[PDB]
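Participant: Structure below; questions to follow.
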Amino acid sequence: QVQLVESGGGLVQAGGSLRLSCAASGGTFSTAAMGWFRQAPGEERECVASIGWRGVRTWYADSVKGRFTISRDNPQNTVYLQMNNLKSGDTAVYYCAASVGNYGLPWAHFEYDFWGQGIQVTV
Amino acid sequence: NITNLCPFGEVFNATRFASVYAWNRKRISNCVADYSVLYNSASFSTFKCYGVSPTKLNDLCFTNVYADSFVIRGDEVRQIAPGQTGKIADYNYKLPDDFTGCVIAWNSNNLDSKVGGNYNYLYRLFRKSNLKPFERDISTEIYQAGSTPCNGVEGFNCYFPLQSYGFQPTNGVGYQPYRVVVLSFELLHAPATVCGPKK
Amino acid sequence: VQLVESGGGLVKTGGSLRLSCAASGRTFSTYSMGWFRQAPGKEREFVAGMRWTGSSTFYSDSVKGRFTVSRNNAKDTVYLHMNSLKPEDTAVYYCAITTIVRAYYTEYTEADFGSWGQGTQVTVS
Ligand SMILES: *[C@@H]1O[C@H](CO)[C@@H](O)[C@H](O)[C@H]1NC(C)=O
């Protein structure tokens, strides 16, 4: 099966830097658009950042733009979310997601195919 | 000496799209296809290919390219793929199990939604059987759901087969309109007429 | 678009009338039309309608079997044939079109319709 293993979460305080990583097995990572979704414990899943197969095109939600950077290491089948200047309202379960054989820039949940278990970030 | 740039602009940038039940097919032939204007765009959220890599298309030649275009709601974009079921795959637009090509979709809320709601985009709600791959049904006969004939009157077990989407700006993303272009690539024992800019 | 409406007048109980609704060109071929009626102190209730196809009509429980909707060969004029008229049928009758395609006509309300024709009075005694 497609396995998305997330790490780099945990506890931080406002203004602190946290780097989420998601290692993928079996999604033909090279031809997959990759995304980071978050879910606050009283909200619904929102996409916060997405990146194209080549890592050239990126999309960010307005709420995290300028503060979060998505990047990918195709030879290592890994996508990263560098999160800088964290404020208390970023606290949520962060899911990495794979849109397989997708040469576009997906940001809607239904456009993604495989999901990680999700990692807790509390600021 | 193939003739002019392929009219993808007419397909992708059409001011109105077809209803999914009456989905449009443009046969593309005798033209230079610049596919890089598609796959280098950040405007396409879905660009799912099966068996074909977009990057090689600019150096490849085909007998014919087919662009199928229509509007569906966001939740239904996953139905425009091989081996899917649901109202769209079953009754409106059916890809074959062995589909080779690209499915391109983008959120068209800014174009296809209006305050008060745009209801001009329709889908088939009722049909006596599932569409075969690439089949199109634009019939508007009363669906006879029971044994009693309808004789041109709607009533019990006598329903109109078509239904409006209710595209309003304030809809959830799942219920927002998505424009879809399905590219099929045809290779026959015949002269190739659709080549990329690199021939 | 302007819907032009005519017909109506006074008739005895059990008598017949024919309302008319006209709209230029492909209007009725593009948008399903509806007949509504409003009695003095009451809401605008649905009476009868025709799909843009011309091959489907639909009727409220209170007129089905008594009223019929037809359309001319040009498809620009729709007729409400009102037969076996009751005093309960006395109202101002309106025609209209909808962009909203409801598979179940039973879900149509006046709120779905626009381009209202000028009302025509129907009186039965
Ligand atoms: C559609 O129009 C936009 C804006 O002018 C343009 O950037 C894009 O390349 C056009 N699409 C196609 C397929 O030509």
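Here chain B follows Swiss-Prot for its numbers: 331-529, in order, are the residues you see.
For this deposited structure, the header notes the method as X-ray crystallography, 2.4 Å.
Heads up, the Cβ atoms here are built off N, Cα and C, so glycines get one too.
Found this in Swiss-Prot, in case it helps:
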- B:334-527: domain 'BetaCoV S1-CTD' (DOMAIN)
- B:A475 to V: Increased resistance to neutralizing antibodies (MUTAGEN)
- B:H519 to P: Increased resistance to human covalescent sera neutralization (MUTAGEN)
- B:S375 to F: In strain: Omicron/BA.1, Omicron/BA.2, Omicron/BA.2.12.1, Omicron/BA.2.75, Omicron/BA.4, Omicron/BA.5, Omicron/BQ.1.1, Omicron/XBB.1.5, Omicron/EG.5.1 (VARIANT)
- B:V445 to P: In strain: Omicron/XBB.1.5, Omicron/EG.5.1 (VARIANT)
- B:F486 to V: In strain: Omicron/BA.4, Omicron/BA.5, Omicron/BQ.1.1 (VARIANT)
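Walk me through where these features lie, including what they touch and how far apart they are.
Facilitator: A sphere of 10 angstroms centred on the C-beta of B:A475 (mutagenesis position) encloses 13 other C-beta atoms. According to DSSP, B:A475 (mutagenesis position) is assigned to coil rather than to any helix or strand.
Counting every protein chain shown, the number of other Cβ atoms lying within 10 Å of the Cβ of B:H519 (mutagenesis position) is 5.
Listed in sequence order, B:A435, B:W436, B:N437 are the same-chain residues six or more apart from B:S375 (variant position) with CB atoms under 8 A from its CB.
On its own chain, B:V445 (variant position) has B:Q498, B:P499 as residues at least 6 apart in sequence with a Cβ closer than 8 Å to its own Cβ.
DSSP assigns B:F486 (variant position) to coil in the three-state reduction, placing it in neither a helix nor a strand.
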Participant: Which residues, sitting 6 or more apart from B:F486 (variant position) on the same chain, put a CB under 8 Å from its CB?
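Facilitator: Set apart from B:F486 (variant position) by at least 6 residues yet with Cβ under 8 Å, we have B:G476, B:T478.
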Participant: Using the alpha carbons only, what distance in Å do you get between B:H519 (mutagenesis position) and B:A475 (mutagenesis position) once rounded?
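Facilitator: Spelling it out, the Cα of B:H519 (mutagenesis position) and the Cα of B:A475 (mutagenesis position) are 46 Å apart.
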Participant: Which of these recorded positions, B:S375, B:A475, B:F486, are close to chain A by Cβ (under 8 Å)?
Facilitator: B:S375
